[PDB]
Amino acid sequence: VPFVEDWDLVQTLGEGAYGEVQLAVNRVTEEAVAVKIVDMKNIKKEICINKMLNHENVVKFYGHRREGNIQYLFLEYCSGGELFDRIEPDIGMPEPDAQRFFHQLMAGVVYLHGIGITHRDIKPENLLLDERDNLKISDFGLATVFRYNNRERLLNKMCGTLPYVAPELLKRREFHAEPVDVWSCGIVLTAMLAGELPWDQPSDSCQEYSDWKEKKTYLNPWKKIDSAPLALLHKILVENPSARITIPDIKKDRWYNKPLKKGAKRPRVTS
Ligand SMILES: O=C(O)c1ccc(-c2cncc(-c3cccc(O)c3)n2)cc1
């Protein structure tokens, strides 16, 4: 087939630090993909990690091509955009939507952790939605290996996004990777259910974080959250990463297992 390798770049999906992500459509097949364009004038590790990833709740990597000093990563196109834009400021979203998105997030994060990868920057801006509203973890630019040859490596680089970062990343020289991603998921869950972030950062100097540790859940955002998901958040947003709930135990949580959402509305008729 002549021309199958030609993609037209038709729309900008986002500017970034690295550069820019474009929606690309195949000239022949009309298959759409996202093309991440990074001006090298870091990326080898992102590509390398991306080559490892194969999961329905993680953005698929198709390959890459370099043309001089410009790298082109070919990635799954997610037409639903960012989860961020499904969160209504000060409101959140319907609890059954949040639960479903949270289920899919855990699935992605379990997968990543199982192959020894930590994302390190989980937040609604990086969680994308496909045409069926399936959640996809995107952007492995900050990601790293925390397990190799069945041997865990402790992290020491501070990175991520302050409102989503776990307190230990600010307090300790070294920390385990997995509890940090769990914490960020908890912040994402809070945002989905309240449409606001609980604190600027999880530090002793942040009054809102102090209020949470003092269990003042009569305040916002917590007063907006039903008691069942709030009981889960109490187990996730635990300052001590060694006492913080793990994902296997999240999967056992009462709200996590609460029937809330009917299946995707399929067509039907009556007589
Ligand atoms: O690896 C990355 O950094 C990356 C991977 C995929 C995308 C991607 C893939 N599909 C859609 C969108 C996107 C992002 C924001 C808004 C929007 O309408 C679409 N973004 C972006 C970055």
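Swiss-Prot numbering applies to chain A: residues 3-43, 51-280, in that order.
When the header is checked for method, it gives X-ray crystallography, 2.0 Å.
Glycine is no exception: its Cβ is also placed from the backbone N, Cα and C atoms.
Annotation source Swiss-Prot lists active site, proton acceptor at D130. Within the same chain, residues at least 6 positions away in sequence whose Cβ sits under 8 Å from that of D130 (mutagenesis position) are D148, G150, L151, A152, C168, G169, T170, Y173, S193.
For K38 (mutagenesis position), applying a Cβ distance below 8 Å and a minimum sequence separation of six or more within one chain yields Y20, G21, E22, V23, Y81, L82, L84. Residues or ranges marked as ATP binding site in Swiss-Prot (evidence: sequence analysis): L15, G16, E17, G18, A19, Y20, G21, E22, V23, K38.
Quoted from Swiss-Prot for the published mutagenesis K38 to R: Abolishes kinase activity. In this structure, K38 (mutagenesis position) is part of a beta strand by DSSP.
Here the residue is the original one, while Swiss-Prot reports the published mutagenesis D130 to A with the comment Abolishes kinase activity.
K132 (mutagenesis position) has a Cβ environment of 22 other Cβ atoms inside 10 Å. DSSP classifies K132 (mutagenesis position) as coil under the three-state reduction. The note that Swiss-Prot attaches to the published mutagenesis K132 to R is: Strong reduction of chromatin-associated CHK1 ubiquitination.
DSSP assigns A19 (ATP binding site) to coil in the three-state reduction, placing it in neither a helix nor a strand. Distance (Cα-Cα) between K43 and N51, which enclose 7 unmodelled residues in the deposited structure, is 12 Å. Straight-line distance linking the Cα atoms of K132 (mutagenesis position) and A19 (ATP binding site), rounded to a whole number, equals 17 Å.
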